[PDB]
Amino acid sequence: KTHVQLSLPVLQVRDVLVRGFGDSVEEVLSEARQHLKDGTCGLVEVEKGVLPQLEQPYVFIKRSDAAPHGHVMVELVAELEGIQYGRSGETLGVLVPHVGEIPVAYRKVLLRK
């Protein structure tokens, strides 16, 4: 399927144990997609002071359209030293590995895969 319904655990930035997906734009997009497929991907909501507490390159989920069955359609955009790889809508948050952190909420998304 071109899209997959996912429910992403929303993590507090100070709880996150693994603060990024790797060391290159291509690696972090690769790893983010693998973790999204494996159900091992968390979401951190972006506010003042969040991104400097995480590791670049960043992987964002961004709204790709204006929401089937409650799931917002999203796609992945990576960022490294202020350059983004991808073009999409509003940021819903930054993706990180999930390794058992307790979430504060869930974000229902339809991921363009």
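All chain A residue numbers match Swiss-Prot; in order, they span 11-76, 79-125.
Even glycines carry a Cβ here, placed using N, Cα and C.
In three-state terms derived from DSSP, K47 (variant position) belongs to a helical segment. The note that Swiss-Prot attaches to the natural variant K47 to R is: In strain: Omicron/XBB.1.5, Omicron/EG.5.1.
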Under 8 Å by Cβ from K47 (variant position), counting only residues of that chain that are 6 or more apart:
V14, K125
Before the 2 missing residues sits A76, after them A79; how far apart are their C-alpha atoms, in Å?
6
